[PDB]
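Peer 1: Sharing a structure below in structure tokens format, with a few things to ask.
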Amino acid sequence: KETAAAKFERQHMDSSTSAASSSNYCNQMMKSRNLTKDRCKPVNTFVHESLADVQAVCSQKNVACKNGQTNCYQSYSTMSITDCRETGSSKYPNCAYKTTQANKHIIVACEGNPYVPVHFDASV
């Protein structure tokens, strides 16, 4: 049983690079994080910052989530992120992605004790 806090780190954290090293970054990471296991996840964001810096966003700017919920929080600083989206050719199990580098503010939904990120909502 994977906790929601643990699943967020598997799906979104990559503190090991300052940014996506190549255009094949997503194809490789989507596969290695088990995100293409039973279906090709259509969109996924990776964050290249320390976990402590990402966990601290839960104490920053409170904003509404895309689904109307109110437990979302936006980062005061921009963060290095990599946006992964399926290409027109992608077809399970042969999932394929486009890698795009960006530096944006991130919005995550927090929950629990301690209060941590459990869902990546969007970037602005």
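Residue numbering for chain A follows Swiss-Prot, covering 27-150 in order.
Placed from the backbone N, Cα and C atoms, the Cβ positions cover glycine too.
What Swiss-Prot shows for this protein is this:
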- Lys33, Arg36, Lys67, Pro68, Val69, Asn70, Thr71, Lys92, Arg111: substrate binding site (BINDING)
- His38 to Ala: Loss of activity (MUTAGEN)
- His38: active site, proton acceptor (ACT_SITE)
- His145 to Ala: Loss of activity (MUTAGEN)
- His145: active site, proton donor (ACT_SITE)
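I'm curious about the neighbourhood of these features; can you describe it?
Peer 2: Remark: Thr71 (substrate binding site) has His38, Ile107, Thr108, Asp109, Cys110, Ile132, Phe146, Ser149 as non-local neighbours, by Cβ distance under 8 Å and separation of at least 6 in sequence.
Within 10 Å of the C-beta of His38 (mutagenesis position) we count 19 further C-beta atoms, all protein chains included.
When secondary structure is read from DSSP and collapsed to three states, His38 (mutagenesis position) falls in the helix class.
Other C-beta atoms found within 10 angstroms of the C-beta of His145 (mutagenesis position) number 19, with every protein chain shown included.
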Peer 1: Are there any residues at least 6 positions away along the chain from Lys33 (substrate binding site) with a Cβ closer than 8 Å to its Cβ? List them or say none.
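Peer 2: Residues satisfying the criterion: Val144.
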Peer 1: Given the binding-site residues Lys67, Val69, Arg111, which one's Cβ is surrounded by the fewest other Cβ atoms within 10 Å?
Peer 2: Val69
Peer 1: In whole Å, how far does the CA atom of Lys67 (substrate binding site) lie from that of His145 (mutagenesis position)?
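Peer 2: The Cα atom of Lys67 (substrate binding site) is 15 Å away from the Cα atom of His145 (mutagenesis position).
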